[PDB]
Amino acid sequence: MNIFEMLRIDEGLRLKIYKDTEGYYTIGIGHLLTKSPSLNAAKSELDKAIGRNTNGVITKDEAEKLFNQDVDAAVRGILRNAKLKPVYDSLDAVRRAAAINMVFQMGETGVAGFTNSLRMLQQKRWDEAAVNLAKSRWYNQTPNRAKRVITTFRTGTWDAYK
Ligand SMILES: [Cl-]
């Protein structure tokens, strides 16, 4: 197990434009296209992302390319963030993957509300962190995925995915 396999499980793979859990146009392995209700706006973003006129459909390779970029950007974003970086650096590799997962799903702006969970994570208060993480819109809206990510933070193992 690794961050790619983990996010692949959580996000799935769809080669045609679909709406994510929040109703937003998305493609591939959870690549958010736009929050705009306009399918045409989404198709435009897709074309921009892929570099060709896609007409809302991409290949597996193209999906994986976006995925690689998205994971890369997610981790880089964490390290570029003065508040997130120290927490990330304090973690072991398994929990780092859980961190990337959350950033991938929400963005750093979504992560901003998790300040208290982050503190407990840096403190390595795993059970407490886990409890605090679940007190969130995130958990309530995507409980199955949240439970997996939280278990990963609680245990530092891949048990929730293996
Ligand atoms: Cl599920």
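The header says X-ray crystallography, 1.7 Å.
Keep in mind that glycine also has a Cβ here, set from the backbone N, Cα and C atoms.
Under the heading active site, proton donor/acceptor, Swiss-Prot lists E11, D20, citing experimental evidence as support. Per Swiss-Prot, substrate binding site is recorded for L32, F104, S117, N132. Swiss-Prot gives this note for the published mutagenesis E11 to A, F, H, M or N: Complete loss of enzymatic activity. What Swiss-Prot says about the mutagenesis result for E11 to N is this: Loss of 84% of enzymatic activity. Per Swiss-Prot, mutagenesis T26 to E is noted as: Complete loss of activity at neutral pH; covalently bound substrate. One entry in Swiss-Prot concerns the mutagenesis experiment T26 to H. Its note says: Facilitates transglycosylation more effectively than hydrolysis; covalently bound substrate. Swiss-Prot lists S117 to F among its mutagenesis entries, and the accompanying note reads: 10-fold decrease in enzymatic activity. For the mutagenesis result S117 to V, the note given in Swiss-Prot is 50-fold decrease in enzymatic activity. Quoted from Swiss-Prot, the note on the mutagenesis of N132 to I is: 5-fold decrease in enzymatic activity.
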Including all protein chains displayed, how many Cβ atoms other than that of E11 (mutagenesis position) lie within 10 Å of its Cβ?
20
Please determine which of the mutagenesis positions listed here (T26, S117, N132) has the lowest count of neighbouring CB atoms within 10 Å.
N132
Need this for a regression test: recorded positions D20, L32, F104, filtered to those with Cα within 10 Å of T26 (mutagenesis position). What's left?
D20, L32
In terms of Cα spacing, which of the recorded positions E11, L32, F104, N132 are within 10 angstroms of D20 (active site, proton donor/acceptor)?
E11, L32
Looking at the recorded positions listed here (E11, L32, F104, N132), whose Cα lies nearest to that of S117 (mutagenesis position)?
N132
Once the DSSP letters are reduced so that anything not helix or strand counts as coil, what is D20 (active site, proton donor/acceptor)?
coil
For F104 (substrate binding site), write down the residues of its own chain that are at least 6 apart in sequence and whose Cβ falls under 8 Å from its Cβ; none is a fine answer.
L7, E11, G30, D70, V71, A74
In the chain carrying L32 (substrate binding site), residues 6 or more apart in sequence that have Cβ under 8 angstroms from it:
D20, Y24, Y25, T26
Count the Cβ atoms, other than its own, that fall within 10 Å of the Cβ of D20 (active site, proton donor/acceptor), considering every protein chain shown.
17
Binding residues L32, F104, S117, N132 (substrate) - maximum C-alpha distance in whole Å:
27
